[PDB]
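Only one structure is covered here, and it is reproduced in the block below.
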Amino acid sequence: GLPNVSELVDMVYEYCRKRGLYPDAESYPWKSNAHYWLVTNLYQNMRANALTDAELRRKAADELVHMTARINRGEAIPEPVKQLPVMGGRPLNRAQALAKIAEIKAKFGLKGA
Amino acid sequence: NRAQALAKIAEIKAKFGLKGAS
Amino acid sequence: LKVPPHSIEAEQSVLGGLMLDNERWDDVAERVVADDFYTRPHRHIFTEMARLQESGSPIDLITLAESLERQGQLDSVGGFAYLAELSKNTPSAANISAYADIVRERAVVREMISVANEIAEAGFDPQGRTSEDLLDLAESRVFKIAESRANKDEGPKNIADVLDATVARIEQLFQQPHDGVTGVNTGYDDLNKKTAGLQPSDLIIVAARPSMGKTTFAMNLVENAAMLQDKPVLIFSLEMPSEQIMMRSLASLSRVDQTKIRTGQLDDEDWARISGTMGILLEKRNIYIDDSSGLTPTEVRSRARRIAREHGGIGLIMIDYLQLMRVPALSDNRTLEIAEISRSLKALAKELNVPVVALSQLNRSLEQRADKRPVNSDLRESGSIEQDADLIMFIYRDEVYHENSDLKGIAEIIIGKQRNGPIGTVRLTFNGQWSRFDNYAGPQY
Amino acid sequence: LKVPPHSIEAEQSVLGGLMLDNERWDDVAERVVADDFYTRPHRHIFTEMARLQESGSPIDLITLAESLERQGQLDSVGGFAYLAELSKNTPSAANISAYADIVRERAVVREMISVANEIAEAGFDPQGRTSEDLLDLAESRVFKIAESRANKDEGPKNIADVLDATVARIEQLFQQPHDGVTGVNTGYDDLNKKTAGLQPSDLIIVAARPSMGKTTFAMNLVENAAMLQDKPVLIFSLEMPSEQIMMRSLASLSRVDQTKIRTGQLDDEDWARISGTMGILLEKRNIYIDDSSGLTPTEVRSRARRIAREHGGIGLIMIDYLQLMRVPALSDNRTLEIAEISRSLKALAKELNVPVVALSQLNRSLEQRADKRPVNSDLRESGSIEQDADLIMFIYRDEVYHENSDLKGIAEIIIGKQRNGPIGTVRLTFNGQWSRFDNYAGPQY
Amino acid sequence: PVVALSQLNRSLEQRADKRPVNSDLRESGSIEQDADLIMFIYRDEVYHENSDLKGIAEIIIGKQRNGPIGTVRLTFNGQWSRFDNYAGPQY
Ligand SMILES: Nc1ncnc2c1ncn2[C@@H]1O[C@H](COP(=O)(O)OP(=O)(O)O)[C@@H](O)[C@H]1O
Ligand SMILES: Nc1ncnc2c1ncn2[C@@H]1O[C@H](COP(=O)(O)OP(=O)(O)O)[C@@H](O)[C@H]1O
Ligand SMILES: [Mg+2]
Ligand SMILES: [Mg+2]
């Protein structure tokens, strides 16, 4: 079930404290998509409006009511928004890189390099 | 079309355009 | 004894024509000024006549001589007898315009001779000045005379001729399609459609808050212009060394991660891409970069002129950014410095017939509003820039302010002032991984 | 008399120094040309020396004299007597490059004077030429003097030169393995990854509210730079006397409790540790401290230049803090003073090619926000600092504001502006007992 | 050593807790910046007649250049216009 106002505020504060190390918001270990959306929205609203504790609780209650109304009427929550893959796979050694640099220098004939 | 548009362009150039024109 | 070229006969003819014909004053007014007269009495006479004409009073012999007599300035001029001789000697059937033009030309020649004498005297007695300072001084001295004579090109035009020229221009634009691009191609379809390219002889200002991709957007425009043309493209960077600019350009062109390039963690394919990019750049060879710090408008203008002279044309000029430029003569007031910078940039744009893109910055006050999208009034302290600018583009990114924005990787270019087209907002894709801007493939509104 | 600018002694020095030392020829040849010399004999001598250099022959006294004698031109030069005079008067303590540059300067000034005279002469004798033609002639004459001149160091280089410099820099960075650290090692792995070290020619700002550890962090960085380098590290401590700084440094390095050091209640092991630290410092000998107060940027620049001159360069410069610096000419307006300070610090960092870390302070209003972690807008009254700084780091300690914090002993370095990389937060462990920062060993997200 | 006395702003008396902080030195930022040591005097009986701390004063170190900060309790004898060492138990 959806958390109450106090639990939502506590989760928002915990996310604010602990998001300084995660690469992105989607990488946070969210319990569910709705929790991610609510916590992120509250965090951004607080960041952009300097909301106090009471204002944060009021915004959390409003977001919970809006989410409950949306759930009661149906609708399916998509999986976050996602942003790019992780890439990887670079097994390059120093010797090959130096050989490539020397080949580049020979091909382009750089006087200063 | 484009041909008619250019024809009307030339017609207007002849009718009003003078001296400098294009 | 050197004889400066003075035409006393032309000045006397102008004065006599004005005395015997008050309708022609305007023709004289647009051809000569008070300082253009050699003898002091003639300058004083012209000043008194200008005052009388602006007050609505007749400029006949009696009133002019009497007015000089009342102020006690009649004796210095030469007297009522001298005024009557000037009035009577000049025949009525004379063309005052030719004499006024001769007097106008003589003042320019005299100023040129004065500047040459000043330069020679300064060279003989340096008084600690450097050669570079003397060269800059000589360039400034000559350009002052050039602009002093480059003010006649502005004036009213005939309505019918303007209408005919406008119709011809409309027909020509609809005649030569170029797929909607008339100026320098921006490399982006929507921007080309909304701008018809970058128009030559027009000042372009790019403004944004810090970390919005302003330098990135300018470099993308420069690279697109270089790849889509043949004329050289010049870059003035007062904030970055040229090596970082080239690294950013390599990341953008090769579509390789900038962090990998910066840290050196590149694989074989990345090296191949970089080699290809370098090969293309060395085959083209039309990009010039100047990373000097503390640039002055004179140095920028001189280097642009030298490039255009050497290669017969400039595709585009880019300056980043104008808030770092200096005018030593006006360091006391920043607004005057900005106005001088803007005027010099506009003069350079007109002279070389090239598009000039100057980057600017916005005050923190913009961030005090609920909606942080830039507006024209956010160009405070740079009113001259807003007025003299032919194109004004602001860069906005919603993801910068909001982490949970739905427009992540999307940037908005907002045209706050367009001289020859409509204003609006253009959405683009921002690949910060490659440090690049691309055409937006999503829905447009 | 208006004698043209010339210096016979400088030319004599150049020719004599070339006669006595032939390995300097290149330095003379890269600075002077045969037409830069005023007297005909000097031009002829330089031409003959150039020919001898091209043929592969030495250009000493006897070879030059013999080569001139074979062509019968020894009398035009002045004779073997004059050649011997040139050989004799010039000492072997010759800075031939300086004299060559001076000769170049005289020639430029002389040519400028000649061109000014020609322009004036053309102005006084139109010969049927319009004023437009005379202005074009004047522009052409001044342009040929100024055309490219010799300022290749401070001019827009070709794309080839910039690309080659960038590739050489890339190779140099990839040559020595440091595991992604190109600048001065900060001593912390995550901060090194995020910043790639402290880059040379960059302005770095460290900001925090009072009692957050600005001075502590700066001293820790200084200690790490001294331990991980060989070049001198200079400190400008406008806040504390040097004795207290050294006490803090001993507490940090030896990991001895600060209260024990301050009260003198140490034991044998602490004394042994302090002795070891002193031994290490005296073996290294690369830390210099200046605890003066009210320093102007001019004094800071002068002292840094003097230190670099005396000890072969600098490895780091630290200022604590910039609010204590003074610009007497701008004491009326604080914003202009801060702008001047930031500009001077950036210029110094670029000139000495060293990282400069300057401490700053934040407005009180930050303490009224719901979240007290600093942002860029918290640098109020110091917008020029945000504009000019290459790197901006904020120190945040949660336990300062919250007694019940779960992050006791944990500090955050927040990169508010990283010019050449990403931004974010780096966590470190704060040991106030030893007055030290250490790498955070806890779990990382 | 130079000991200069200074005042605080009146708005401090409108807060829930009236013990001074550094930000309570408004109009005097340079005072906070230049002072090596800053000590605030606080008597609870001045604001509350019900105070259990009658005769007890607190010296609050708002800024200490070379040491810790905190509160030191002393005894206030207004009869003799004197401060004395606090003889009560210390936590
Ligand atoms: N004797 C001490 N013991 C433990 N911590 C101390 C001591 N003195 C200072 N500190 C810590 O150092 C931090 C910053 O002090 P300092 O660097 O002197 O001021 P600033 O950060 O304004 O330069 C404070 O937060 C404080 O907790
Ligand atoms: N290594 C990087 N990784 C991701 N983004 C970067 C990197 N370097 C720069 N950027 C982005 O480039 C943008 C523009 O930076 P910059 O050109 O320095 O500022 P401005 O556009 O105001 O001149 C910033 O918003 C920043 O997020
Ligand atoms: Mg920039
Ligand atoms: Mg301090």
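Residues 24-468, in that order, are what chain C shows, numbered as in Swiss-Prot.
Quick check of the header: electron microscopy, 3.8 Å.
Cβ coordinates are placed from backbone N, Cα and C, and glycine is handled just like the others.
Annotated in Swiss-Prot:
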- C:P81 to H: About 100-fold increased survival following 3000 Gy ionizing radiation (MUTAGEN)
- C:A130 to V: In dnaB8, dnaB43, dnaB454; temperature sensitive, no DNA replication at 42 degrees Celsius in vivo, in vitro decreased helicase activity at 30, at 42 degrees Celius almost no helicase, no synthesis of primer RNA (pRNA), low ATPase activity, still binds ssDNA (MUTAGEN)
- C:200-467: domain 'SF4 helicase' (DOMAIN)
- C:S234, C:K237, C:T238, C:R442: ATP binding site (BINDING)
- C:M242 to I: In dnaB70; temperature sensitive, no DNA replication at 42 degrees Celsius in vivo, in vitro 25% helicase activity at 30, further decreased helicase at 42 degrees Celius, low ATPase activity at 30 and 42 degrees Celsius, reduced synthesis of pRNA at 30, no pRNA synthesis at 42 degrees Celsius (MUTAGEN)
- C:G299 to D: In dnaB252; temperature sensitive, no DNA replication at 42 degrees Celsius in vivo, in vitro no change in pRNA synthesis, 5'-3' helicase activity or ATPase at either temperature (MUTAGEN)
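Of the residues the record lists as binding ATP, namely C:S234, C:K237, C:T238, C:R442, the two whose Cα atoms sit farthest apart are 28 Å from each other. Checking the recorded positions C:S234, C:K237, C:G299 against chain D with a Cβ-Cβ cut-off under 8 Å leaves C:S234, in sequence order.
On its own chain, C:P81 (mutagenesis position) has C:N45, C:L75 as residues at least 6 apart in sequence with a Cβ closer than 8 Å to its own Cβ. The Cβ of C:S234 (ATP binding site) lies under 8 Å from the Cβ of C:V423, each on the same chain and at least six residues away in sequence.
Annotation for the binding-site residues C:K237, C:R442: lowest Cβ count within 10 Å of the residue's own Cβ, C:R442.
Under DSSP, C:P81 (mutagenesis position) is assigned to coil, being neither helix nor strand in the three-state scheme.
Among the recorded positions listed (C:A130, C:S234, C:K237, C:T238, C:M242), C:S234, C:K237, C:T238 have a CB atom closer than 6 Å to some atom of ligand 2, in sequence order. Less than 8 angstroms from the CB of C:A130 (mutagenesis position) sit C:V56, C:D58, C:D59, each of them six or more residues away in the same chain.
When secondary structure is read from DSSP and collapsed to three states, C:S234 (ATP binding site) falls in the coil class. Shown in sequence order, C:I268, C:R271, C:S272, C:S275 are the residues of the chain, 6+ apart in sequence, with a C-beta less than 8 angstroms from the C-beta of C:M242 (mutagenesis position). Looking at C:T238, C:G299, the recorded positions in this record, the fewest other C-beta atoms within 10 angstroms of the C-beta turn up around C:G299. Among the recorded positions C:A130, C:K237, C:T238, C:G299, the ones whose Cβ sits under 6 Å from an atom of ligand 3 are, in sequence order, C:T238.
If you measure from the Cα atom of C:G299 (mutagenesis position) to that of C:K237 (ATP binding site), you get 27 Å.
Secondary structure at C:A130 (mutagenesis position), taken from DSSP and collapsed to helix, strand or coil, is helix.
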